[PDB]
Amino acid sequence: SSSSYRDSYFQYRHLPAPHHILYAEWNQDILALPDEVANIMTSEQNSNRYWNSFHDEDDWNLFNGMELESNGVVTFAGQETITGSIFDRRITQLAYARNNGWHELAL
Amino acid sequence: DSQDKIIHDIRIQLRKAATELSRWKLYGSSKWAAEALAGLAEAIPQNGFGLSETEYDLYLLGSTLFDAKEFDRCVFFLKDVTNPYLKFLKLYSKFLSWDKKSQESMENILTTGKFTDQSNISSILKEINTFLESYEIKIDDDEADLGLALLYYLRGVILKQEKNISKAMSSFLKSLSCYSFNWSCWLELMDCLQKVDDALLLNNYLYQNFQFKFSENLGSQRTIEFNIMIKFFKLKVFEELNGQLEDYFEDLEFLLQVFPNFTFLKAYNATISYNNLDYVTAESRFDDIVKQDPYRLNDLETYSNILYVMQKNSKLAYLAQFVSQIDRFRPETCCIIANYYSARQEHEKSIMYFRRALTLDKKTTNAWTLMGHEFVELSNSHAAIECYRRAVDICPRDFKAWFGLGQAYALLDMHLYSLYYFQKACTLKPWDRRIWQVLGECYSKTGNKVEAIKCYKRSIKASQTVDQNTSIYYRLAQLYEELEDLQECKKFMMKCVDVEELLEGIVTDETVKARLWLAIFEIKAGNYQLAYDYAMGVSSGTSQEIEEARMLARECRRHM
Amino acid sequence: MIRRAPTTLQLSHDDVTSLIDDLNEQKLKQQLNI
Amino acid sequence: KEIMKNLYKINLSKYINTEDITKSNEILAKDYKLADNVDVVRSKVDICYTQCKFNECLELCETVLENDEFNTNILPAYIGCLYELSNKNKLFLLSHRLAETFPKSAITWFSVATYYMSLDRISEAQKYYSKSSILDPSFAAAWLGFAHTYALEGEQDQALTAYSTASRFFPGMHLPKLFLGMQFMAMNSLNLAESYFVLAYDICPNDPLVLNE
């Protein structure tokens, strides 16, 4: 017949050691992906925190209890509430103001 | 001027070097030759063979039947040939047929060697000697072809596998003398070397009573001073064995100028920084390799080794996904991934990859120690101990293996049963603070306090930085206290606290216990004023530390 | 800015069932002639 | 006059007589020293991305990124182009590099969220598109992806509100109108889908997506 004469595909001589066929299973191994599967709901929280580490203090303070609604109206949590529609610039500075600025009653 | 003339000479030779070697179907040097030319600094085909058209037909049959892995069939047809060029091919086919067969026969046996530290092999060796005598040059002549020079290489390597050392080098020098520019020839001559003194022994021989066949080699090249693999010789052997360097610097920068783009050189140059525990600089060196050469599973084992020390699991997960995508059959790609799996505390999976990595290439003994470490974190000490143990059977001069084995017993209450292993490791790297400190702890834990004093005193000299001595000083002082001489321990007690002042107020924990004890003794000495400043200076320690000094501060201020 | 897959429709169930019924019809009438 | 005309014409919008922008960028490339500058390769990348010529997309993108690792002009196109090749790992490295450098900019959080997208994490990076959109208003990519996260899995009712917000706050783009149309078709509500489809076609005449819908 004619088997080894065709060279149109990966054959036994293309890989270096012909005896590597003994194992022939390492190809079918899903290597674990980088970050969250190291935890094996907790994985996403860990991943969230891991990326959440990259903030400034005031910046993180802005987004502690941050929630954005579907229509675009914004809820801000002050540790009062700063509910307002996003895509207007002045509102986020107002959230900045009462966050770091000094407010007081004085009787 | 002369350098440019050299460059033009190098290109012609490496074109020839990669030609015949690939034409003679050996890839140990052929793969080296092209990459060497590839990295050469920017400044008709060449071929020739004394073969008759009748016999040249047999060459094609032999050549294509070689790489089709049918080595045995090649021998049968090429049996009756008499040309030295093809005679090498027939035996080389016979040799590799054995080498491949032996690998097939043995895959479940991990360690290789003979405990006390042929006849089939001897059949090849006799044919070499029989043909060599019949042929009418028999080396030592100006008119010596490449084929005869290449034939000696097969003779040298086949002899060594029989463990007939002190005869293989003679054959190898003859092969190199008649034909240089065979990198595969140089390695097999590397592995035969065992000690630095022998490196100096042979290095001289290459200088005084060694010369190349100027007939075969091109002009301006046969000179030993302007050669290349004599230079490449210096770079590899003096550092892989970590021998004393000589004629090593001026050759090094000479190779950088000629080969600015050579991937192998840079990785070795990067390796040198790694070998000197210089990891920041090396990382920069390797980073060029990845960008310039993304596909090189040759020296990236060190890269992942570095990155594990570095942390940035995120960066490590970059490599494991990328490296594994290339192929999973190189020795390195199975150790690259094992590190990434180890960093994520899945030892029971990462342990398996290390065994996989060793199985592919048994020469990578460095995986054995890594094998044992992952056992330790699995709290299976028994499985660990044999692991390090195999590592030192393969080669007794392994600092890592001895140390890892000494620790495994040390984790268990066998403080003394570990003294031997630690003691053995002392000879390998006497000049380390980390090892010497451990020995005293073993001595301290075994009631050999008279010995432990001198052990730590040796550790103090080996430390490069004074700040590292802070922990040694406190415990060393304790060893005097149990030797019933409080006066002697005061001198070391002065030094440890004084280090805090010399380090602009380091305020470290093991000085906190120092200052508290010093103030306590000073109260018994009656010097309340000299004890008062000690209490206030240690007022920035732990919760129990500050209250101990604060109460003592009130005690001394009462009598002040 | 990313685009999703454009809407594409394949053979439904109603039309394939209509074809199956019809195809039964012309695999049923002809053997009466035979 | 001619060089500055070509320089302006580089930045013009696509979908119209792209061959003209082409011949302009070649005539600018060889004649003048501006052969491989930032904006010309940016325009080439944009052309390829519009034409879904994604391997040229990448090769141009890395060849310009190797000089400037943080060129914000090309980052959105690069991120989308990686997303569509699903180079999860390169996307991860970019996300980490951008996070360690530019926490404030919405581009980095957009990259992290699209990394979550590439791993099929719609529910999680919902929040990260929210974060990217709030950190920078007037960003079509963040809000559009936010609406996609709304639309892909369930919760269909309010996807309409999200895409309507896209349309109203981002006038002049056919894509939000087209998305509202296809969503309305998705409820099997036809005439309004026709209305939004013809609106999108009015905004952009030359787009395979809108005409296919």
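So for chain B, numbering is Swiss-Prot's, and the shown residues are 4-46, 74-147, 184-626, in order.
In case you wondered, yes, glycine gets a Cβ from its N, Cα and C as well.
These features come from Swiss-Prot:
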MUTAGEN   B:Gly42 to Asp  In CDC23-54; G2/M cell cycle arrest at 37 degrees Celsius
MUTAGEN   B:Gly80 to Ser  In CDC23-44; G2/M cell cycle arrest at 37 degrees Celsius
MUTAGEN   B:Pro114 to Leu  In CDC23-53; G2/M cell cycle arrest at 37 degrees Celsius
MUTAGEN   B:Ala404 to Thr  In CDC23-39; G2/M cell cycle arrest at 37 degrees Celsius
MUTAGEN   B:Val573 to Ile  In CDC23-40; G2/M cell cycle arrest at 37 degrees Celsius; when associated with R-103
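When the Cα of B:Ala404 (mutagenesis position) is compared against those of the mutagenesis positions B:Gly42, B:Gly80, B:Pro114, B:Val573, the shortest separation belongs to B:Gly42. Within the same chain, residues at least 6 positions away in sequence whose Cβ sits under 8 Å from that of B:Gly80 (mutagenesis position) are B:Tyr115, B:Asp211. Counting only the Cα atoms, the space from B:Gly42 (mutagenesis position) to B:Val573 (mutagenesis position) is about 53 angstrom. Most Cβ neighbours within 10 Å, among the mutagenesis positions B:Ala404, B:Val573: B:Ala404 holds that distinction in the structure as shown. Under DSSP, B:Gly80 (mutagenesis position) is assigned to coil, being neither helix nor strand in the three-state scheme.
Other Cβ atoms within 10 Å of the Cβ of B:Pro114 (mutagenesis position) number 20 in total over all chains. Each residue contributes its Cα atom, and for B:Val573 (mutagenesis position) and B:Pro114 (mutagenesis position) these two points are 77 Å apart. The Cβ of B:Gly42 (mutagenesis position) has 16 other Cβ atoms within 10 Å, all protein chains considered.
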